[PDB]
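My questions all concern the structure below.
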Amino acid sequence: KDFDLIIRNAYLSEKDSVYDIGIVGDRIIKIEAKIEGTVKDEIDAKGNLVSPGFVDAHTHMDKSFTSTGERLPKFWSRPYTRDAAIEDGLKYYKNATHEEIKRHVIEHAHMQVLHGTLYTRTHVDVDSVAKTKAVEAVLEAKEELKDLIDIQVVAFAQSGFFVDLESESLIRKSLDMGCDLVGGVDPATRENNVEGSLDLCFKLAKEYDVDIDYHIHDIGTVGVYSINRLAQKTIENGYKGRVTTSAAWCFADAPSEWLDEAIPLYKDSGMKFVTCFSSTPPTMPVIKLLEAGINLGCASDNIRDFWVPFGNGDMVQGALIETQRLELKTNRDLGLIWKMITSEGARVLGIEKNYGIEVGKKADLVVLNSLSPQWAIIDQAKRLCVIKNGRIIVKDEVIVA
Amino acid sequence: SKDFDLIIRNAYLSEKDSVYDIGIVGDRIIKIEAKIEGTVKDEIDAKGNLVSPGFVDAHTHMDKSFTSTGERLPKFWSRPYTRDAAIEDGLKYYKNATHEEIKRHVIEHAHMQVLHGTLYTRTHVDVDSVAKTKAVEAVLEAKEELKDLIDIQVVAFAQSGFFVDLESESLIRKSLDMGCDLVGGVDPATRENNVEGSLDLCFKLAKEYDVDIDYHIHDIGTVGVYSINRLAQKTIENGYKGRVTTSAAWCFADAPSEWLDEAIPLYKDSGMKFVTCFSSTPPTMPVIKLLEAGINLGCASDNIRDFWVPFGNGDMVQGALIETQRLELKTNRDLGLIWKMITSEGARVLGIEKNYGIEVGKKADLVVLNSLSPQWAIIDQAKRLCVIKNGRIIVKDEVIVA
Ligand SMILES: [Cl-]
Ligand SMILES: [Cl-]
Ligand SMILES: [Zn+2]
Ligand SMILES: [Zn+2]
């Protein structure tokens, strides 16, 4: 047979036209207006958009779905604060079992792939109560999920290196077990030590030769200062391109000149950013960052836990949410959000060379039931088909792997 | 003696916080009991999930909906939104639009709404020197054909402005004579350039036909609040307490909070009602604060897939999620207030509250959801299982079966 799989009549946004896509093994081999040749399996996209797999660049798979089980979501009789949610986590992880955490990770991943997400980066709580229990469960589930979704795992010091003093050794072990990145939280308002927390993070990252993903939620000028120190140390440590800042809410309320001043530093350091659609501030300068050529991905953040009650693991839904948070309507702007859930995310994850609907790239694709990125955001139609490693894994809302 | 025309089994009801069977005869709820003895022909098992009254989309523009559709990309959206440019696109559209095209759009809009469990809506219809009464005629006609699916109130809406399009006054009078249910205008300040005159004219017309009022006030900041204050004061002077709605009211987001604090007693004294549309609700809109003060605040789609708003699925449960995200809400209490906005607050805006709710004696207009509670429905966005209007099943598993 000439192709293992052909997708017929696929509208491709980057080319602005309709094409047949021919696939062999896990690779795209041919993209032509009409493909002749024999073929084992076919999918007709019927003139609708086919897209690369969506990238959910920031999740917490380990503690997901912990709000579920009752008539009302658990934990949400009281308002959100970072420190209270940290406490709920310590209480939860005290009695949580390896199998419960694993089941949550798998459930999370299944929900993501049903919505066309084929790549994700998850953080995992590492602290003196969870120890490496969560890491173990996540790494194990990651192995079992290889044929559905690619997962990068961040060893994440949720309590703070200088607040939970067991964090440093537990993170080292976590990275020794095979976590892919390392990260901390709020060098200023959580750690009370910007220089020390950041320096420690880089030391650990260099010991295991891993990339960095840091949670910086601190608002205003203290947030921007924290990210500036991060970016400066990124350069000093020879880590250009290897560092991600997650959240960065501070760009919304810090004076705009602080961001204007910092952009060249972020470009020089190759700083990457992820904004999560469960918290992106309505005045976040998302479009401005993209127009400046800053690499900005998008993400679910927490799903149905003591941090965020919401979540469907659906990046197309997240795109709609972002348009509404940021008050966007033009085709251009909706197109930039679509980039955020696709090619920007790929770039954050470091997989851009293998990402996209181009000959030679990975056959990880989503056939949608809408005509274009803009219409898919607007109409929220369910995914028709999902393809991973050139194999069909989702058809009409069902996992068929 | 006679037996139920319809029973819904195992219905979780939010106001009672328990699971009940619901028995229906004709268009009315007759019995709500833990177990209704005996079987009937037409039954629906809710399987322990939430059953809710029909959702209220308290503000739509059915007449010009879906005009953005037809191509690979949405039409009209190569340029950013401004009120005045969208007014121009409308005048251009209505020049060549046919009675049948407008009607088809209205029906398509309504079908999309009922598929998502909306059983009551208030739509505005452009009345101006280009549309004339063509849109009104089409909407009133479609409204008659849709009675078994959805209740529609129709606002004769002077979109161009009474003092900008001078043919508006006479066209509105005929529109109301044809049977529109309410009258309204737009932006007394920045569109009409005449706050006293536009408002006084609107009340004169409203009194001539004994209809209620729904005014679009999109003007931001203190000019918006001033406009609404004048509206509320004239509401009292004209003996129209309870008969006036202010749509949008974006100005409450950016006007100083002490302006809203000062105005609240006036709004209560006038019985002013408000609608915020989830396609534009400003992120700092004091939604919770208005509700906690006992102000009546409903929710709505606004435009769907046109030259004003490209978005829209006519789905109030989706709108609820959008509002939680716009306003940064997470607590069960706050999500519960948003659910009130898409149900009982909307009913109150529309004036149907005496017949609205899952209570014995009320209208059997209901939605069976695939989620456990208002909060979980907002979060998980599951499709509607069943929709019931006038005690008859009209939607089953994403299909209109009426
Ligand atoms: Cl410091
Ligand atoms: Cl005036
Ligand atoms: Zn996070
Ligand atoms: Zn409107």
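Residue numbering in chain B adheres to Swiss-Prot, whereby the residues present occupy positions 2-403 in order.
Method on record in the header is X-ray crystallography, 2.2 Å.
Every residue gets a Cβ built from N, Cα and C, even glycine.
What Swiss-Prot records for this protein is below:
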BINDING   B:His60, B:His62, B:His217, B:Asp303  Zn(2+) binding site
MUTAGEN   B:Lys65 to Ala  30-fold increase in kcat with ammelide as substrate
MUTAGEN   B:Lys65 to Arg  12-fold increase in kcat with ammelide as substrate
MUTAGEN   B:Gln160 to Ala or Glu  Almost no effect
MUTAGEN   B:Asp188 to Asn  No effect
MUTAGEN   B:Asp188 to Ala  5-fold increase in kcat with ammelide as substrate
MUTAGEN   B:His219 to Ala  Almost no effect
MUTAGEN   B:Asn304 to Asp  7-fold increase in kcat with ammelide as substrate
Taking the centroid of the Cβ atoms of B:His60, B:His62, B:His217, B:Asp303 as the Zn(2+) site, which other residues of that chain lie with their Cβ within 8 Å of it, listed in sequence order?
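Residues close to the Zn(2+) site, other than B:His60, B:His62, B:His217, B:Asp303: B:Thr61, B:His125, B:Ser248, B:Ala249, B:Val276, B:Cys278, B:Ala301, B:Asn304.
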If you measure from the C-alpha of B:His219 (mutagenesis position), which of the recorded positions B:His60, B:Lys65, B:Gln160, B:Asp188, B:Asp303, B:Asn304 fall inside 10 Å?
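Matched recorded positions: B:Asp188, sequence order.
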Taking the Cβ of B:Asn304 (mutagenesis position) as the centre, how many other Cβ atoms fall within a 10 Å radius?
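Result for B:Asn304 (mutagenesis position): 25 other Cβ atoms within 10 Å.
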Compare the Cα of B:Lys65 (mutagenesis position) against each of the mutagenesis positions B:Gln160, B:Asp188, B:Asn304 and report the nearest.
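The smallest Cα gap between B:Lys65 (mutagenesis position) and any of the mutagenesis positions is with B:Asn304.
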Long-range neighbours only, meaning 6 or more apart in sequence with Cβ under 8 Å: which ones does B:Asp188 (mutagenesis position) have?
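Long-range Cβ contacts: B:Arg84, B:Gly162, B:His217, B:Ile218, B:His219, B:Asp220, B:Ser228.
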List, in residue order, those mutagenesis positions out of B:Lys65, B:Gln160, B:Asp188, B:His219 with a Cβ under 6 Å from any atom belonging to ligand 4.
none
Round to the nearest Å and give the CA-to-CA distance linking B:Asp303 (Zn(2+) binding site) with B:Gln160 (mutagenesis position).
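About 14 Å separate the Cα atoms of these two residues.
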Spatially speaking, which of the recorded positions B:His60, B:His62, B:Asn304 is closest to B:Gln160 (mutagenesis position)? Use C-alpha to C-alpha, please.
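Checked the recorded positions B:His60, B:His62, B:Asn304; minimum Cα distance to B:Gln160 (mutagenesis position) goes to B:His62.
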Can you tell me how far the Cα of B:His60 (Zn(2+) binding site) sits from the Cα of B:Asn304 (mutagenesis position), in Å?
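The separation of the Cα atoms works out to 8 Å.
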Could you round the CA separation between B:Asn304 (mutagenesis position) and B:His62 (Zn(2+) binding site) to a whole angstrom and send it over?
5
If I restrict to non-local contacts, at least six residues apart, and a C-beta distance under 8 angstroms, what lies near B:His62 (Zn(2+) binding site) in its own chain?
B:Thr124, B:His125, B:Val126, B:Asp127, B:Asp303, B:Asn304, B:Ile305, B:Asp307, B:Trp309
